[PDB]
Amino acid sequence: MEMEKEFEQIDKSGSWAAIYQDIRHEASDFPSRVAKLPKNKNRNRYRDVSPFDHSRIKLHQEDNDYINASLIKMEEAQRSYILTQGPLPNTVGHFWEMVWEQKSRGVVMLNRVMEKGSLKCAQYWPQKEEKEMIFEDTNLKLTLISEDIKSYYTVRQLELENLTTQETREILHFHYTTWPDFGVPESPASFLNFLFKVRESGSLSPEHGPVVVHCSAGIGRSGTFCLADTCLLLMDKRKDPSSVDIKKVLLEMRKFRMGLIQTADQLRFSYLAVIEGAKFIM
Ligand SMILES: CC(=O)c1ccccc1Oc1ccccc1
């Protein structure tokens with residue numbers, strides 16, 4: 001079925017939970033043996049969220065190459081994404097090592113450091129220009145260059161230096177600051193405006209490594225971001241845009257990381273975002 005009328009048909013029939021459970025039942029199951037090794041317990045935020053072995057990002061390190069991060073490679077759309085958990089106190093150095101080694105231009109953050117009164121990720125970037133951060137375990141230096149605070153999101157320019165080689169690179173940090181503590185946004189308008197700002201920066205384009213996107217676990221809000229982006233790109237590429245099937249795209253992405261889209265409300269919100277976004281593109 002088309003999307004917008006499939007949407008009204010699920011609303012009127014109140015069957016979002018059944019649709020979402022079907023997706024959960026059909027989703028791929030692949031091994032995640034490296035994530036579950038005892039030496040990696042303090043590298044995982046949640047015991048039930050792990051990268052598959054076949055798609056996990058490897059650190060270029062011979063001691064321990066593990067990080068909780070996955071490469072989502074979308075062949076027809078010609079887009080790739082790295083989805084990862086919010087960094088932990090003992091993985092902030094690994095996080096920036098990955099950004100460096102994968103040649104990423106942008107980092108997309110969809111959570112606040114504190115939500116619901118608890119810490120959802122480490123404070124992993126500097127908050128003042130004159131107070132830079134040094135990660136001694138991976139030999140990197142990180143400096144805040146500029147910060148632009150808007151009503152729904154903040155954009156930061158960062159300088160990452162590899163202290164071994166003295167090479168430097170500019171990284172863009174796109175921070176969506178207004179996702180509610182509970183539920184999903186009422187309108188997708190600010191989320192779509194944010195997606196378009198990430199696109200306009202070059203951070204999603206083939207001349208760079210894959211964008212790094214995270215929330216707390218790296219599957220819920222993060223899944224919503226890449227699902228919406230890929231579906232909108234396919235609608236532009238194909239002769240028949242109504243042939244884009246959001247459920248089929250989501251199952252394809254779930255071949256590369258488990259659990260993408262965590263609730264039926266997030267599934268409905270993803271439909272809404274793609275529907276409204278397809279009208280603005282034209
Ligand atoms: C772009 C800009 O205005 C600027 C000026 C002085 C110093 C740094 C600047 O930004 C950079 C430069 C290099 C990498 C990342 C950001």
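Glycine is no exception: its Cβ is also placed from the backbone N, Cα and C atoms.
In Swiss-Prot, the entry for mutagenesis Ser50 to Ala or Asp states: No phosphorylation. The structure shown retains the original residue. A coil conformation is recorded for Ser50 (mutagenesis position) in the three-state DSSP classification, outside any helix or strand.
For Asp181 to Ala, Swiss-Prot lists a mutagenesis experiment annotated as follows: Substrate-trapping mutant. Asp181 (mutagenesis position): 9 other CB atoms within 10 A of its CB, across all protein chains.
The DSSP secondary structure for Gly220 (substrate binding site) is coil. A simple way to gauge crowding: the CB of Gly220 (substrate binding site) has 21 other CB atoms within 10 angstroms, across all the protein chains here. Taken from Swiss-Prot, the feature substrate binding site covers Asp181, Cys215, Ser216, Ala217, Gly218, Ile219, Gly220, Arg221, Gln262.
For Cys215 (mutagenesis position), the number of other Cβ atoms no farther than 10 Å from its own Cβ, over all displayed protein chains, is 27. According to Swiss-Prot, the experimentally introduced change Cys215 to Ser is described as follows: Catalytically inactive mutant; abolishes sulfhydration.
Look at Swiss-Prot and you will find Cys215 tagged as active site, phosphocysteine intermediate.
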Sparsest Cβ surroundings (other CB atoms within 10 Å) among the binding-site residues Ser216, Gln262: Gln262
Intrachain C-beta neighbours of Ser50 (mutagenesis position), sequence separation six or more, cut-off 8 angstroms: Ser32, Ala35, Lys36, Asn44, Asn68, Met258
Euclidean distance between Cα atoms of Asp181 (mutagenesis position) and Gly218 (substrate binding site), Å: 16
C-alpha spacing of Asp181 (mutagenesis position) relative to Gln262 (substrate binding site), in angstrom: 14
Neighbour tally for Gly218 (substrate binding site), based on other Cβ positions within 10 Å of its Cβ: 29
